[PDB]
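Engineer: The structure's right below; bear with me while I get my questions together.
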Amino acid sequence: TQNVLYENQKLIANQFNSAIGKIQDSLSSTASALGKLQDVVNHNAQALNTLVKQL
Amino acid sequence: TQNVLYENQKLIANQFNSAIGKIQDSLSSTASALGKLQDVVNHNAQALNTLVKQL
Amino acid sequence: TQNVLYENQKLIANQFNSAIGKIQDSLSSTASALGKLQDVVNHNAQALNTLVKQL
Amino acid sequence: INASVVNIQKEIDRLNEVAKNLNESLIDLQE
Amino acid sequence: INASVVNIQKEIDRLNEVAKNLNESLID
Amino acid sequence: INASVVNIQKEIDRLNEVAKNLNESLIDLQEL
């Protein structure tokens, strides 16, 4: 019975670790996307500002 | 005692599955928001470029 | 032996709880970043539309 | 030439909602 | 004074894929 | 008609940091 309990513990730990890996991937992807959006937003803000200053 | 161990394992599994469902919700919402931001940023970039070209 | 099983149960619970705390923190940060992006994207959209009407 | 606005308030509030809801998924084991 | 477009479709697709794949991490 | 800039580098850095910190929450059980 103790072996069964230890095997259930290993199951839970394996599933949890896989979930954590997926969540880490999602965090990194969200960070990447936010960074790209920040870059483009600020670039286009500077581009509207330049247009105003050159009109 | 072994029954306390097995019920604890079931509790752990149920709480884990609940958390995973909530995390899936959060992931879908994040993707939706990033998609809307992408669409609007590109729309406004194209609008600014069309303005520049029309002048 | 069952003391080892009990310690494993506690370790699983504590690691899961700390990971959930970290994830809650990350969700807060993501919400903040998305709010700021929305605010700035809509301020720059209004600026562009106002420039259009002025011209 | 028309600039559009974005509205992701529901998504932001959902992220905060999940951040709060996850407290009910924490583990309290029987002693 | 050119405006640039953003392309984060990779990140969006991966987030949706994880939102689907987490079903596989559920404990039976 | 003035365009503002957005600064979310703190949130991005925090997301990457938490991604890294979750490694410490992985479960490494004791072999029975």
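Sequence positions for chain B are given in Swiss-Prot numbering; the residues included correspond to 912-966, in order.
According to its header, this structure was worked out by X-ray crystallography, 2.1 Å.
Just so you know, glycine gets a Cβ as well, placed from its N, Cα and C.
So Swiss-Prot lists the following for this protein:
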VARIANT   B:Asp950 to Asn  In strain: Delta/B.1.617.2, Mu/B.1.621
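So where do these features actually land, and what's packed around them?
Structural biologist: Secondary structure from DSSP puts B:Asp950 (variant position) in a helix.
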Engineer: Have a look around B:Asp950 (variant position) and count the other CB atoms within 10 A of its CB, chains all included.
Structural biologist: 13
